[PDB]
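**Student:** First the structure, which I've put down as structure tokens, then a few questions once you've had a look.
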Amino acid sequence: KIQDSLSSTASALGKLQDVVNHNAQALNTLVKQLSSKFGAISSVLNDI
Amino acid sequence: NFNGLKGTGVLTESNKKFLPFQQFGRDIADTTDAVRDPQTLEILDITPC
Amino acid sequence: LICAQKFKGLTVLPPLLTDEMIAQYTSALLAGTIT
Amino acid sequence: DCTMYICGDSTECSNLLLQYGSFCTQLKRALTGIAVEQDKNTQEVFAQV
């Protein structure tokens, strides 16, 4: 009967899905951050 | 350097599909990755080194 | 392909222990605790 | 609050602040995590029965 509990619902393995989701969110935020201009002339380096 | 696209990187053939009015290329990281040569119609993919 | 798009200076090093090795540890523990 | 604290009830400052990015977004995310964890603490401690 143990197997059905894991196989049926989708919230059983949240405690490990959360970790990888957090890491993905952090990486995505860091990558997307450089698109910000930070109050400078332009985000792209060469145009300055 | 394409009409105002300064940069570097290894350029290869771009087999991806562009709409007739579309020339730039952007990614999830939100940086230029593909272009279309104005002289010759083929599409170029600017892959990194 | 976000992992492939993370090339902009971001790397994901592989763990030292691989999945088969971890499974071998688990098998050893199981074969120990039941005999 | 994102903008009320920094330069609340201002127009041009509000315009010039939104170009920094998603700072207050992750601020609010962290604070929400703090709050839900705070509730979870009492839930864990007292609900053993």
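By the numbers in Swiss-Prot, the shown part of chain B spans 542-590.
Cβ coordinates come from backbone N, Cα and C, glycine included.
Sharing the features that Swiss-Prot gives for it:
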- B:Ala570 to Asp: In strain: Alpha/B.1.1.7 (VARIANT)
**Student:** Suppose we draw a 10 Å sphere around the Cβ of B:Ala570 (variant position). How many other Cβ atoms does it contain, all chains included?
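**Tutor:** Result for B:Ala570 (variant position): 17 other Cβ atoms within 10 Å.
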**Student:** Could you find out if DSSP has B:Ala570 (variant position) as helix, strand or coil?
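**Tutor:** Assignment for B:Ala570 (variant position) reads coil.
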